[PDB]
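**Q** Let me begin by handing over the structure; questions about it come next.
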Amino acid sequence: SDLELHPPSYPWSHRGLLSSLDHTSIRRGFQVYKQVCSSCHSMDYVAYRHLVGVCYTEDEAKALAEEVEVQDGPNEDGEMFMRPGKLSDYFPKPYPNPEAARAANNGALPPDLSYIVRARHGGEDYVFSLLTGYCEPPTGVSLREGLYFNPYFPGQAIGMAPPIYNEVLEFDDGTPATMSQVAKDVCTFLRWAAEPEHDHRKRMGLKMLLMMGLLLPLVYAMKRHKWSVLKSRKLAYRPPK
Amino acid sequence: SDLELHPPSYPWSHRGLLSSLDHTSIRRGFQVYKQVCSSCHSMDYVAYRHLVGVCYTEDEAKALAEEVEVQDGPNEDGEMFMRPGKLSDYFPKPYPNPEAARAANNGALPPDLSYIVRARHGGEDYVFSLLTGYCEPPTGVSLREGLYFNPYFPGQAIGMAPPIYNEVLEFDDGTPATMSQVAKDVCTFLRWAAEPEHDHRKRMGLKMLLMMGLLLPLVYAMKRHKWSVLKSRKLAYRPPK
Amino acid sequence: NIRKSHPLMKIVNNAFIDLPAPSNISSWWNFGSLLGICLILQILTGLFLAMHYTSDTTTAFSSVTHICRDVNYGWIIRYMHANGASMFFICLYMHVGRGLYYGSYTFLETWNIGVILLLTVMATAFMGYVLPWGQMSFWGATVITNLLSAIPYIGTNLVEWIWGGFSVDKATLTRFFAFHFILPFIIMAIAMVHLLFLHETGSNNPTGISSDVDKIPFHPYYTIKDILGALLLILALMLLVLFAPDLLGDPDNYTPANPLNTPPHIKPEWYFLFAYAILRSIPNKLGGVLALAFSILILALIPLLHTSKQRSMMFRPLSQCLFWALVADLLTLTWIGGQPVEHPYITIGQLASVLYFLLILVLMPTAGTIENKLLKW
Amino acid sequence: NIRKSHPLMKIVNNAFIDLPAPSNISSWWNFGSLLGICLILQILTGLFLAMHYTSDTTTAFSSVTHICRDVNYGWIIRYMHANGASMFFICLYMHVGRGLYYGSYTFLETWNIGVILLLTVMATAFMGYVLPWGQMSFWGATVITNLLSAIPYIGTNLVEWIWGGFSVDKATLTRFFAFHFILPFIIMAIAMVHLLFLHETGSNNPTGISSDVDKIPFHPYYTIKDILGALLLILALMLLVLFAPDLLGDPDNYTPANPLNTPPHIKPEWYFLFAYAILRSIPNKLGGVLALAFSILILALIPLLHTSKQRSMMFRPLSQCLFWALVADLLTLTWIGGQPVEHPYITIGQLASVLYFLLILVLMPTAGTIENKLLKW
Amino acid sequence: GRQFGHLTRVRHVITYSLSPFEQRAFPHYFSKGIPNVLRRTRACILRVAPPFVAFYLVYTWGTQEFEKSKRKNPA
Amino acid sequence: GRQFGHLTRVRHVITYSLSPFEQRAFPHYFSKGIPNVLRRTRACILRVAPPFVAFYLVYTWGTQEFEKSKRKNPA
Ligand SMILES: CCCCCCCCCCCCCCCCCC(=O)OC[C@H](COP(=O)(O)OCCN)OC(=O)CCCCCCCCCCCCC
Ligand SMILES: CCCCCCCCCCCCCCCCCC(=O)OC[C@H](COP(=O)(O)OCCN)OC(=O)CCCCCCCCCCCCC
Ligand code: HEC
Ligand code: HEC
Ligand code: HEM
Ligand code: HEM
Ligand code: HEM
Ligand code: HEM
Ligand SMILES: CSC1=N[C@@](C)(c2ccccc2)C(=O)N1Nc1ccccc1
Ligand SMILES: CSC1=N[C@@](C)(c2ccccc2)C(=O)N1Nc1ccccc1
Ligand SMILES: [Cl-]
Ligand SMILES: [Cl-]
């Protein structure tokens, strides 16, 4: 029941109606999630195979899956065991359940991020503004220990410490890992995570507009063609006198 | 692809069309399952509460559930833990999965018993004959170590050692725990486990027969009543000459 | 001629080909067939979703996800079905508004079962929105089902009997999926009785005057206009599917259902917001529920409120203005319904709520009596 | 009189009340309405099962268990639905046999869509038996779906396209449940077209002679006989439900599906055993499948094989004997179908298989030509 | 459809009928009923029974062979 | 239902019609079309616009009040 400040609209390169995602920024954004976010945030609905042909090759994505160990089994003795990930595995969860998560994060629950952009008003505008929007509390607000001031979060008191900062990681293509850079890349990746169909739907949308621009006047012309018999008909009344 | 010997028909007291189960024998049969069978055989579809008002009181069945420990959780720290059973718990599984079961039973899988009477031709006649039908192998059959001769089992070689014998348990009501007694009681319980609706369906069946014995001749009488106009009609042909 | 004598093609002929129709019915008469198309789309997209959806709380949220990510072209099927439902309600509300403005309600049998067709679609889309099992799905399902607890004496029994428990849970999601599957076929059956009674008289037209002196065959004139209209219906749908799929959907529904806390502000889909406003306009439980029922069942008694010696509003300016004050008033109640119960939205919601019932029950009936006297009859 | 002029009650009147019917139709004409009743029962028991059943392999077996143990009176609903399906096939086979013996197939339109009504019911009960996901459900589903792999060139593509994978798995169980839900409504629609074409002519009767000289109204004479028949239909069902529910069901279906090993001997439900026998009677893949299709599609070309100048077999002793040799022959093929492919059941299955097609295609057509010449015309 | 009054043409045929409340719904149910059932079965038994007896003989022979075909012989 | 030839009675009315292949489907589409749209909107604007302007004024006032009603005052 506090005052709200809504995020402005940043000019993402995928904002326009026909504008695709930038897949190099996705690639960088996955690197942010893996190294920084995945230790607190799950992504229960994304698997390594989804990366293939979007931002990594099959060989690259396979090598990426094998960099972590996942549980499998039972074997012939009835025991569970660990093996390296394969393309079919979903991204490892950091905690077995949310109760462990609250205990590891001063009682707060980092939500799953698979859909985070779609489950909050403002999408990447909100997330970009949140990550890059931390500041000292205004005069008269004193937050309990464990909590951090962030003016874009409802109530302005969030249980997540600022998770990104200059040089948290180095990008593979040499791009300077500035806070704003890291925010932009991770936000583009999170859009893709929530809406992998983004680019394909816009390509279809273009084809739908072009076909409609053809079919609407042609079907209109067929309507007018048949109806012209009636629209130009003339009547006369000739009663006997 | 061996020769088969099918079980004879024993005169169970629930064999007749209108004949209910003997609930004292059910009660004894549960005691056989708990003490002898439950260490190798699961019953994934029966819970302690199903016993209430059939063969144990609510207080008795509650005390029975608390005699075992079951897993529950998570608690507020995210850890799983053990507590005593309650009425809502299903009967504990002896193994977490079938792979552990084969390893603990020389490679064979004791099936779940919730439906055993319905998943094999001959029902309790088969099970009664199997348990009580072990004997020395005939001349010329030599079974590999680990396997036991039983002429009612397909192939005559079963991976289950004879599980019941004189005095495996003592019954609460003093009944002599003879092999045949134990077989009869456990078989009655297993019928109940597979078909708890047994008694209620026969009570309904009796009401259905009585109502039909009334309604069939009355509805027949209404048919004949209306149709009598036609069945006794007389025709005459009087053409002009 | 076989088109006129084959017992099967006879019924098709007398309904789509040689059926006499007025020569002057405008685009507002296109929405009857667009409702049929909308229904067909919701059958087909609905059916192909039901081949990949699972009906239990543990994986109901995940099975919808599984469609939008893993099955070929299931995300487009799913948004067609979601936005198809909203297009269905656009067409429904134009269909009804056409009937009121031009006086088509005088076809009592056709109209009175049309009301039934409205209720069953609402009941369908209600039990459809529960299935993805998001937050809005769960608590929107909670607010609605508890409306029956307001009935005196038997209230709680009907709710817990509907629930199959003590709250909306696994047992509700399963039966609601069963109901959502079967109701759209009942709808199609009643829509066929809708047409049967309609053909008894034929269509009204913009003037309210009998068109027997000047009819044209339905084919080719209205077959092609219904095609053109449908092509504009596909356009509306595909713009929503392919350029704005989450415009009408609420973000909160993208978080799995949590039976322990609500969102700070819940809002129905747009097509129910006007009625939710009427519910909240009363600080009484049973009062709010009855005002909600009569909000829709008011349609059943429109024909009893017709006072004009003319049928259509085309020649009734004073009724036109009161008609558009009702659309604006309904557009007002939609706005309140999407806003939190706070000042001044509360008092606005009550004034617009009275104006709704005041127009239908008082101002429009007497407005027709005036203009009769202005015309000396 | 409103019963004759209300546009809705008019269609009821001309179908159940004032419809002229022959005065002499026997109990073999009762099975038309019992099929309708059977359908209604399978809708209702089916619907109330779908409110507690879940459609995924992990808990599909367990949800049916959950019905028979935990939900109030769900075990009786479930056996009604299982045995109701078998009663459906009893009535189907009497219905067809009535049509053949008494020559009702000369109603081509009614008959030829009747064949369609047979296929769709088989397709329904097939996709119903898969849902509990027992052993017989799984491997019976495997044998059937692989019949399409016999089609040259496009075989494997249609199977894997039906499967949604490389074998019957989670994706099939979900769509099969969707198909099993929707098909019984399509059936009801086609059953309505069944009656529409029927009323074009009215009923045949035991004699094969026109009954126009002596008709009686359907009400009260055949309304009460259809009630009495239905009461005997409930008796048959309830004896199976309440005294022998697992008589027709196979025990193997009470073990969850295992995609790794089969049972040593699999047998369909009784109502498909005659056709399974025909399939196995041929040591060829594509040959067995085609012989299976023509086994049922033989009905479509019965009307082309009518040679008698009389319509019914009531006055044709030589056709009567060949008719009952077909019932016994079909009863033979049912027995083989329930037995393992071993000596002498194999060779018996082939002789009974030829006798089936030999009777319909040769012996019965020529038998009608003989008795025409015995009667000098 | 078809209606009463448009079916066919009939002339010179008289029908006498009695009310259903004036007569008995089961008149001579066993007196005349059983002899009629005997006539009806007698008239059709030779056309129905043989093929089902033929089935019975094949059914017993086929099972009798199969039930013992898997017995062992000394060779 | 209703059929052509049983609708109503008409006398002394002549209808001239031209084939659709002899005439233009878009004749004077903008020449005569736009002035007709202006006449049609002019004739109805006073009956439709006021209630929706009335809604617009309530909509801006209500949000303007609410958007600032939760601001703080010095007291
Ligand atoms: C219960 C559901 C509530 C849900 C809330 C929905 C939000 C409402 C958003 C408002 C959208 C309005 C659509 C645009 C309407 C423009 C109409 C116009 O341009 O022309 C007025 C026309 C006059 O034309 P005449 O027929 O009199 O004669 C013509 C002579 N050349 O007269 C006509 O054409 C009028 C025909 C009827 C119009 C249908 C719109 C009404 C929609 C809701 C009605 C529900 C009432 C219960
Ligand atoms: C394709 C499916 C295969 C599935 C296999 C099913 C297993 C078969 C089990 C056999 C059950 C047989 C039912 C009992 C029939 C007894 C008939 C009898 O008692 O009377 C013969 C009767 C003669 O009477 P009329 O009509 O000539 O004149 C009467 C003058 N008082 O004449 C009539 O009443 C005959 C009317 C028709 C009888 C219907 C039975 C046929 C069932 C399958 C036919 C499928 C063919 C494709
Ligand atoms: C990659 C750098 C990260 C992004 C992007 C986000 N985080 Fe976190 N996070 C953490 C906790 C304990 C919470 C719960 C806070 C609360 O409920 O009060 C969160 C929550 C979020 C949210 C939700 C915001 C909202 O609900 O409106 C977002 C959008 C989010 N986080 C983005 C903890 C951690 C953490 C542990 C050290 C890390 C490394 C990250 N978060 C990383 C990211
Ligand atoms: C209560 C005394 C018991 C009853 C009743 C049954 N058993 Fe057992 N069982 C065990 C194994 C290792 C197997 C698998 C054997 C194989 O697959 O070859 C079984 C199996 C059964 C069966 C299935 C018979 C069939 O498939 O036809 C039945 C009906 C059965 N058992 C009845 C092992 C054990 C065991 C471990 C020491 C005990 C205590 C029991 N079984 C007890 C019972
Ligand atoms: C699934 C729901 C519905 C379908 C498929 C449907 C379909 C149709 C169709 C095709 C027509 C004739 C063509 C036309 O006028 O557009 C029609 C007419 C009509 N409908 Fe509906 N309708 C539905 C719901 C309703 C509702 C909700 C109402 C009113 C509350 C209603 C009342 C009427 C009336 C009065 C007419 C006659 C209009 C006239 O001929 O002037 N119907 N409907
Ligand atoms: C007039 C007819 C129908 C309407 C208005 C309608 C409407 C809806 C709506 C609004 C949703 C919510 C979608 C979402 O929030 O994601 C939904 C979901 C669903 N509908 Fe329907 N529906 C109709 C018919 C059908 C039919 C006939 C079927 C199946 C045979 C069906 C199957 C489903 C399924 C499985 C879902 C859950 C998947 C999902 O949420 O997308 N629907 N429906
Ligand atoms: C769901 C499936 C079906 C339903 C509900 C149904 C229902 C009916 C009904 C009510 C009648 C009129 C009353 C009677 O004669 O009993 C009838 C007649 C008829 N049916 Fe069906 N039937 C079905 C399937 C079939 C099949 C499988 C066939 C043939 C292969 C068939 C062929 C016929 C014929 C030829 C008649 C005319 C009988 C006569 O009037 O003498 N129908 N059906
Ligand atoms: C002519 C119509 C129908 C026939 C012949 C039919 C037949 C069957 C059969 C033979 C089974 C297997 C039962 C078992 O093995 O346990 C079954 C299962 C099932 N049927 Fe149907 N059915 C029909 C209509 C319906 C309808 C309309 C629905 C739902 C709206 C439905 C829902 C179900 C469900 C949920 C199951 C799985 C539960 C179970 O196995 O008992 N059925 N059906
Ligand atoms: C079941 S959640 C739901 N179903 C809808 C689509 C619906 C409700 C009533 C009638 C038709 C459709 C709707 O708007 N909501 N949301 C919602 C939010 C808050 C309160 C009530 C419903
Ligand atoms: C899908 S398992 C199955 N469905 C049935 C009910 C069916 C099959 C075909 C047509 C209608 C109904 C049937 O008999 N079986 N069993 C079975 C066993 C072995 C081989 C084939 C089927
Ligand atoms: Cl979702
Ligand atoms: Cl089961």
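We number chain C the same way Swiss-Prot does; the residues here are 3-379, in that order.
The way this entry was determined, per its header, is X-ray crystallography, 2.7 Å.
Backbone N, Cα and C define each Cβ position, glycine as well.
Here's the feature list from Swiss-Prot:
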- C:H83, C:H182: heme b b562 binding site (BINDING)
- C:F90 to V: In strain: 65, 66 and D (VARIANT)
- C:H97, C:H196: heme b b566 binding site (BINDING)
- C:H201: ubiquinone binding site (BINDING)
**Q** Closest to C:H196 (heme b b566 binding site): which of the recorded positions C:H83, C:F90, C:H182, going by Cα position?
**A** C:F90
**Q** If we check Cα distances from C:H182 (heme b b562 binding site), which of the recorded positions C:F90, C:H97, C:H201 wins as closest?
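**A** So, of the listed recorded positions, the one sitting closest to C:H182 (heme b b562 binding site) is C:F90.
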**Q** What count of other C-beta atoms do you get within 10 angstroms of the C-beta of C:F90 (variant position), across all chains shown?
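**A** Taking every protein chain into account, the count is 21.
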**Q** Taking 10 A as the limit, how many CB atoms besides its own sit near the CB of C:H83 (heme b b562 binding site)?
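**A** Step by step: centre on the Cβ of C:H83 (heme b b562 binding site), count other Cβ atoms within 10 Å, giving 22.
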**Q** Where among the binding-site residues C:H182, C:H201 do you find the Cβ with the fewest other Cβ atoms within 10 Å?
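**A** Each of the binding-site residues C:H182, C:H201 was scored; lowest Cβ tally within 10 Å is C:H201.
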**Q** Compare the C-alpha of C:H201 (ubiquinone binding site) with the C-alpha of each of the recorded positions C:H83, C:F90, C:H97, and give the closest one.
**A** C:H97
**Q** Test of understanding: give the count of other CB atoms lying within 10 angstroms of the CB of C:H97 (heme b b566 binding site).
**A** 20
**Q** What is the separation, in Å, between the Cα atoms of C:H97 (heme b b566 binding site) and C:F90 (variant position)?
**A** 10
**Q** Measuring Cα to Cα, how many angstrom lie between C:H83 (heme b b562 binding site) and C:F90 (variant position)?
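**A** C:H83 (heme b b562 binding site) and C:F90 (variant position) have their Cα atoms 10 Å apart.
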**Q** Please work out the number of neighbouring Cβ atoms within 10 Å of the Cβ of C:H196 (heme b b566 binding site), leaving out its own Cβ.
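**A** There are 21 of them.
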**Q** Write out which of the listed recorded positions, namely C:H83, C:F90, C:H97, C:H182, C:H196, lie with a C-beta under 8 A from a C-beta of chain F, sequence order kept, or 'none'.
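**A** Checking chain F against the recorded positions, no residue falls within range (Cβ-Cβ under 8 Å).
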